Structures are given as C-alpha cells and as structure tokens.
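Got a structure for you, written out below as structure tokens; questions coming shortly.
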Amino acid sequence: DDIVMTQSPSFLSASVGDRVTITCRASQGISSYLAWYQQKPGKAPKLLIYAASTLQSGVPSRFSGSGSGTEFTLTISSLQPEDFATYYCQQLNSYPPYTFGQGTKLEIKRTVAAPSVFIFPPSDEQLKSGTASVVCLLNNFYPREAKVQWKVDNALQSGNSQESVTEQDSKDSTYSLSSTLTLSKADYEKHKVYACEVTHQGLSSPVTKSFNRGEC
Amino acid sequence: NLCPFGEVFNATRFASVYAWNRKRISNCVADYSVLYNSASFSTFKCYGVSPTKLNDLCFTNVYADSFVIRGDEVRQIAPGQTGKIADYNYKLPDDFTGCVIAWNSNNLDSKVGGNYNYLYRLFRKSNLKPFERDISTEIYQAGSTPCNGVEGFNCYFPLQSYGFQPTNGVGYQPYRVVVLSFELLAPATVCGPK
Amino acid sequence: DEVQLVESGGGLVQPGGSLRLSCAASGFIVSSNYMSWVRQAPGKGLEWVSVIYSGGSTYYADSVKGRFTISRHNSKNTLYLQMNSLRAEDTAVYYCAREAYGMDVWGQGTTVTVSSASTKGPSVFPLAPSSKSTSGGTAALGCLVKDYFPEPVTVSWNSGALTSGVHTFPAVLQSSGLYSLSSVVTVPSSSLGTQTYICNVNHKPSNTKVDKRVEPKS
Ligand SMILES: *[C@@H]1O[C@H](CO)[C@@H](O)[C@H](O)[C@H]1NC(C)=O
C-alpha cells in the first residue's frame, strides 16, 4: 500500500512572535526522507528544509525541521510577518514518487468577530434570462470557519449553491464570504421564502436573513 | 567439491550496491535446489534458465554478485529495468541468463537511530553499462562551474546513505541481494550433482 | 549566470487537445540534473507530474501516464512537457523544478486551462441594497459578474475612487464551464440617497467593459 502523507492542521492562526509547529505524519516509517516548502499566493514554492532537519541555504535560522520515522515537524521559533504562507511537506524517494502533504495555511490570529449578513434577491434583469441567483454575503468575520445554510420555504437546500471566501483583510485580518444559490426561473417562482442561515463562533445563535419573492 | 554458496549468502557483511561485490565460483559442484527450496527468500527469479531443472546444467564460470538495497528497489534488479539502482549502481543486461535472489534483512542491516553504512550512487551523468561498477567519489558537477573538490551549490557528493531504521516501512527496509550469473565460453567448471 | 527557470507555453486548450510547455534554465545544466514538472490546480495543493534523470530515465504520475511526455534539449538547456489528450482536470499552474536535495530551484509557473467553453463576456447584475437599514447603519451592495470565460475579470467601484470596504471574491467555476464572481462594498446607509455607486467590470479576453449602476429598488 502506498504511503500517505497527512499534514495537520490544515489551517493555523498565530501571532507575530509566536512559536509555531506544523506536523506531517507518514502512514509508514520513512526515516528522514522529507522536505518542507513555503508558498505564497501566486508564487512558486520555496525549499526550506531537506533530509527532515537540514536547513536549506539562505533560509532564516528561525525555521527548523525535526522528526524521523512517521512524525515530522516544522517549527518557526518566533514568527515574522513574512512567514504567513502555506507550507507543504514532501516525501523524498517515495513510491510513487514525490508525494506531497496537502498543506498547512498559516494565518494571522485576531479576536473573534461575528459576520454581518446580507441577502440579495435575483435582479429583474437576470430573471428575464431564465435563471435566478440568490446571494448571501457574510462580511468581515473571524475566524474563517462559517456555515451557510440555504432554505427555500424552510426546505434545507443541498447541491445548488457555491461559495467563495476572501483572503484575510490587510487592515483588520477578517474574512468575507459570498454564497450563491442558483435556480431556474421556473423553479424560483414555485417558492416564496428565501433565506440564508449563518452559524459562526461569533454568533450566540444562528442568524437568518430572508426575503419573500416579490418584496412580500 | 561443493560450491561455496554459504560464503556468499551467509556473509556477515554485505557490500553497498555502488561497490557491489563479485565472487567467482568455479571447479565445484552446485546444488541449486537447496537454495530454491528455502522459504527464506522473498525473491527468487531466474532468467534464461528455469528455477527447477537447475541442477542439470554446466557452465564455465558462475558469478555471485551481492549487495544491499531497499525493498522498493529489488524490482530494479532485473533485465530491462530503470531507476537509480539500475541506472547508476548495478545494471543487468537485457540478455541476462541467471537468477536474482533477495530477502529482507531488517533484523541485520537496520539500526536504531539509523544505519548509515550502506550507500548508493545518487548522481551520475550517464547510465552504467551492464555489470559496470563505479566506485568514484568525485564531486558531481551539476552546472558549468568546476567543483574543485568542494561540495556546494551544483556540486554534490555523489553517494547517499540509506540510513536504514528498524521502524521503516517494508519498502524502505534493507534487502540483501545475490545475483547469480551463468557464464559459458572452454571446459565447464561448475556443474550440478552426479 | 543568474540561476533561474523561465517557463512558457501555457494557454487555453479544448479537451482532447495538446500543448507543449518549455522551461529554459540558467545557472545549471538541465541534462546533468533531476528535473521535474509539478502542477497546482486552482485552490489545491502541489502534485508532481513527471521527472527526467540525467541519464535519461523518465517517470510519470499515474494521473498523466500515456498522455504526457517529458524531454529536454541539451544545446538549448531547456526542459519540455508535451501534453496530449488533455482533460479539464489538467487545468493548473505548471512549474518546472530542479531536484538535488529537495527541489531547490523553481520556475515562475505557466497556466494551462483545459475547457470546452468558448470566450464569452460577463453579464453584470446588481446586488441592490435592501430597503431596510437593519440596525447597524451600514448597507451592502454589489455586482454579480456572471457567466464569463476565461479568467480573469477585474472589478473597480466608481472608477477606482471607492476602495474602502470593497470585497471582490474569487470566481467560482460553474457546472456550465463558465465562471461567476461577486463584488460587494459596504457603505453608510445614509449614503444610499446621496452617492452613486457604479461597478466597472473589465474582461480583457472578450474585450468587454461594463459599468453597472447599483441603486436601491422601489
Ligand atoms: C546459511 O545458514 C543456514 C543456517 O545454518 C543454513 O541452513 C543455510 O543452508 C545457509 N545457507 C547457505 C547458502 O549455505
């Protein structure tokens, strides 16, 4: 059976100055056959560590690798602003070759902030086209974990929405999220109450924003 | 006068694959069925000749090559294979007539904290010819600048250690390998019983 | 010479089509090194694709076997990836890299998009601000930029004069094969009657530019 590289956690928040640890677990023993990479959005990965613990030339000494066998760790001893990025481990001389971990995204910690929630009906112009897109906006929240539940006449919708999340805001470190529920015009006109219910650590109870088709 | 296979199979120390050992076997009687019937071998593959029916043959010389590699690489010890071992360490010819024998040696060749005595050649400009043995330790020049014996950027020590540890997965564990090559040119020197 | 890998050849291809990527190297000798292609689909991790050894052996990820061929030209010090029978899931940024002790030198990446869709400019619909100032004082409005191909679109507000409070979201790929994106801004509710809000959408692949005024309804 192929060796699997599992990285944890998938998302990690920390503060400048913190000591940070990222873990990579191999499904079987692989000795010190491991490399670590850093990657920032829109840029190529950069090699940090090889042979599990050897620091790559030119990489700052606050990065260190450790481990042997099945558990490997990348440690940043005192985090710097330029260190927020995604990190990947890579199994060396593996069969199949060059297996990567799925990555750990290191983000900026801040205090919890509840989203402001907004719902948008489809425009009359779009409805003329035969399709209805309903949009739910979750604005300026933290942390990134949030759940949007679409409801149509109180039936929970699954399979007809897509969502997208911004990167952390450069000034306040929050996220925003937009979810789109897509229905045909004929389907949209078969129901009255359109609602998005948001659950988030910053809300003591889920928040629902709704409208009735036809401003009703 | 029986052939000294015990010297090869039961040797206390085995070679690194880049520096693979060759033993010439001649002027003796070989009973190959004792090897094929052993249950101790995880690989016993013959080429040109059949595994059984081996004791009815005669040859001018038998060679026994031996070395350690990891389990994931034993498949490279066969005609027509590619990889770091077949390309840069130990190469069988396409027309190989012989047998490849291998067995797990984790209990002998792994060590807690890693056994780093076993090496393989990682950098080489061209593939080995069949039965070629390269023992050079010259720094490998990966760019246009000469290395002048100093490791660094584009300047790599050509051998790498396996670093076998007993907790390795089976594909990373050491395997001892014996390659028997059957040569006939001259009177036959190595024959089966009777 | 400076150490660098410079890739080229990415573009848009239909499913079943072919494309050749190139990777011109400086500061080391391609034919003396382990050279690899590694790709990254949108929003996903790294995936190794193919390698060529100095001695000439080549290997391929199971997901591209039989379709991709890696090669090199020694005199041009250039690595290549020939991609045949392309599929939508081959859509990714493709990087070349040199492996010594880990992959220490990487190219800048070249983008490959595999899709049946044809070039199409977006329809731009308003996300109109609600008729009720729901207790905060902040109102949200926006533009939905729907059904375009290929990426990217750019959105500004009021010709770039409005930047505070704007969020333009990553596009999603719909099952139709077309992209859709939303851009929102939050403003004081007292501004809805005094300030005009226009989203300026530019889609250079179709030479389409749309300005949509977004106002409260009825
Ligand atoms: C190696 O030693 C074992 C144990 O004495 C013996 O049974 C076996 O035949 C030996 N192998 C060879 C090739 O002589």
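The numbering of chain B matches Swiss-Prot: 334-518, 520-528, in order.
We read in the header that X-ray crystallography, 1.8 Å was used to get this structure.
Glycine residues also receive a Cβ, built from the backbone N, Cα and C atoms like all the rest.
Record note (Swiss-Prot) on the mutagenesis of B:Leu452 to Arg: Increased resistance to neutralizing antibodies. Decreases HLA binding to NF9 epitope. Increased binding affinity to human ACE2. Among the sequence features in Swiss-Prot, the mutagenesis site B:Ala475 to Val is noted as follows: Increased resistance to neutralizing antibodies. Record note (Swiss-Prot) on the mutagenesis of B:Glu484 to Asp: Increased replication in human TMEM106B overexpressing cells. In Swiss-Prot, the entry for mutagenesis B:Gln493 to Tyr states: Reduced host ACE2-binding affinity in vitro. The structure shown retains the original residue. For B:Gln493 to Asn, Swiss-Prot lists a mutagenesis experiment annotated as follows: Reduced host ACE2-binding affinity in vitro. Looking at Swiss-Prot, you'll find the mutagenesis B:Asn501 to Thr noted as follows: Reduced host ACE2-binding affinity in vitro. Among the natural variants in Swiss-Prot is B:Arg346 to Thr, noted as: In strain: Omicron/BQ.1.1, Omicron/XBB.1.5, Omicron/EG.5.1. In Swiss-Prot, a natural variant is listed as B:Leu368 to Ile, annotated with the note In strain: Omicron/XBB.1.5, Omicron/EG.5.1. Natural sequence variation is annotated in Swiss-Prot for B:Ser371 to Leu, with the remark: In strain: Omicron/BA.1. In Swiss-Prot, a natural variant is listed as B:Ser373 to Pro, annotated with the note In strain: Omicron/BA.1, Omicron/BA.2, Omicron/BA.2.12.1, Omicron/BA.2.75, Omicron/BA.4, Omicron/BA.5, Omicron/BQ.1.1, Omicron/XBB.1.5, Omicron/EG.5.1. B:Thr376 to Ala appears in Swiss-Prot as a known natural variant, with the remark: In strain: Omicron/BA.2, Omicron/BA.2.12.1, Omicron/BA.4, Omicron/BA.5, Omicron/BQ.1.1, Omicron/XBB.1.5, Omicron/EG.5.1. According to Swiss-Prot, the natural variant B:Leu452 to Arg carries this note: In strain: Delta/B.1.617.2, Epsilon/B.1.427/B.1.429, Kappa/B.1.617.1, Lambda/C.37, 19B/501Y, Omicron/BA.4, Omicron/BA.5, Omicron/BQ.1.1; Contributes to cellular immunity evasion and increases infectivity. Record note (Swiss-Prot), natural variant B:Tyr453 to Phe: In strain: B.1.1.298. The unchanged residue is displayed. According to Swiss-Prot, the natural variant B:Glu484 to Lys carries this note: In strain: Beta/B.1.351, Eta/B.1.525, Theta/P.3, Iota/B.1.526, B.1.1.318, Gamma/P.1, Zeta/P.2 and Mu/B.1.621; May enhance affinity to human ACE2 receptor.
Can you tell me where each of these features sits in this structure?
DSSP assigns B:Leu452 (mutagenesis position) to a strand in the three-state reduction. Around B:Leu452 (mutagenesis position), the same-chain residues at least 6 positions away in sequence with a Cβ under 8 Å from its Cβ are B:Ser349, B:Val350, B:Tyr351, B:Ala352, B:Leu492, B:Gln493, B:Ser494, B:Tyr495.
In the three-state DSSP reading, B:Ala475 (mutagenesis position) counts as coil.
Within the same chain, residues at least six positions away from B:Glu484 (mutagenesis position) with a Cβ under 8 Å of its Cβ are B:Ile472, B:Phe490. For the recorded site, B:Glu484 (mutagenesis position), the DSSP three-state label reads coil.
When other Cβ atoms within 10 Å of the Cβ of B:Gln493 (mutagenesis position) are tallied across all protein chains shown, the result is 18.
According to its DSSP assignment, B:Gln493 (mutagenesis position) is in a strand.
The Cβ of B:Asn501 (mutagenesis position) lies under 8 Å from the Cβ of B:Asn439, B:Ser443, each on the same chain and at least six residues away in sequence. B:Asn501 (mutagenesis position) falls within a strand segment according to DSSP.
Secondary structure at B:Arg346 (variant position), as computed by DSSP, is coil.
Counting Cβ atoms from all protein chains shown, B:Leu368 (variant position) has 19 others lying within 10 Å of its own Cβ.
Every protein chain considered, the tally of other Cβ atoms within 10 Å of the Cβ of B:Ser371 (variant position) stands at 12.
A C-beta separation below 8 Å, combined with a sequence spacing of at least six in one chain, links B:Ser373 (variant position) to B:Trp436. The secondary structure of B:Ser373 (variant position), as reduced to three states from DSSP, is coil rather than helix or strand.
With a 10 A radius on its CB, B:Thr376 (variant position) counts 18 other CB atoms from all the protein chains.
Around the Cβ of B:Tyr453 (variant position), the same chain contributes B:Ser349, B:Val350, B:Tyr351, B:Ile402, B:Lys417, B:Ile418, B:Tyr421, B:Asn422, B:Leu492, B:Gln493, B:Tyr495, each under 8 angstroms and 6 or more positions distant in sequence.
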Using C-alpha atoms only, work out the spacing between B:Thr376 (variant position) and B:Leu368 (variant position) and round it to an integer in Å.
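Roughly 11 Å, rounded to the nearest whole number.
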What recorded positions from B:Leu368, B:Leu452, B:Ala475, B:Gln493, B:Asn501 have a chain C Cβ less than 8 Å from their own Cβ?
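From B:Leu368, B:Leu452, B:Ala475, B:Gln493, B:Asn501, the ones near chain C are B:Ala475.
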Out of B:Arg346, B:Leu368, B:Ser371, point to the one nearest B:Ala475 (mutagenesis position) in space (Cα versus Cα); all of them are variant positions in the record.
B:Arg346
How long is the line from the C-alpha of B:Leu368 (variant position) to the C-alpha of B:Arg346 (variant position), rounded to the nearest angstrom?
20
For the C-alpha pair, I'd like the distance in angstrom between B:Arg346 (variant position) and B:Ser371 (variant position), rounded off.
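Here the two Cα atoms are 21 Å apart.
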Chain A proximity: which recorded positions among B:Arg346, B:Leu368, B:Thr376, B:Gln493 have CB distances under 8 Å? Answer 'none' if there are none.
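Cβ contacts with chain A under 8 Å: none.
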Tell me, by DSSP, whether B:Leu368 (variant position) is helix, strand or coil?
helix
